[PDB]
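What follows is a single structure, written as structure tokens, with notes after it.
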Amino acid sequence: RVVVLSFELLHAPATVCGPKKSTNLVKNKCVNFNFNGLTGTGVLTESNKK
Amino acid sequence: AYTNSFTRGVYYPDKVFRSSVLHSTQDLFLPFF
């Protein structure tokens, strides 16, 4: 019995996510962020990008 | 029977936000005119 699990790389809003619990968001500070598996370091600020 | 197509065959190639940029992409589009 073979089952192959095909994963389609994120592009659109994700709905099937791993067991990682979320945290609160802190603005205007240098933070190490992880949004739906997308990681990086930077300061998260409010924006006017529609 | 036939008409002249125009600048109507353009769609967003993906779901990524870009602004104030000229982006070159290759995809299946309707040729202009």
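In order, the residues displayed for chain A correspond to 509-558 in Swiss-Prot numbering, which applies throughout.
The header says electron microscopy, 3.1 Å.
Cβ atoms are placed via backbone N, Cα and C, with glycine included.
Around A:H519 (mutagenesis position), there are no C-beta neighbours below 8 angstroms that are at least 6 residues distant in the chain. In Swiss-Prot, the entry for mutagenesis A:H519 to P states: Increased resistance to human covalescent sera neutralization. The structure shown retains the original residue.
Classification of A:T547 (variant position) by DSSP places it within a strand. Quoting Swiss-Prot on the natural variant A:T547 to K: In strain: Omicron/BA.1.
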- line: Cβ neighbour count (10 Å, all chains) around A:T547 (variant position) is 9
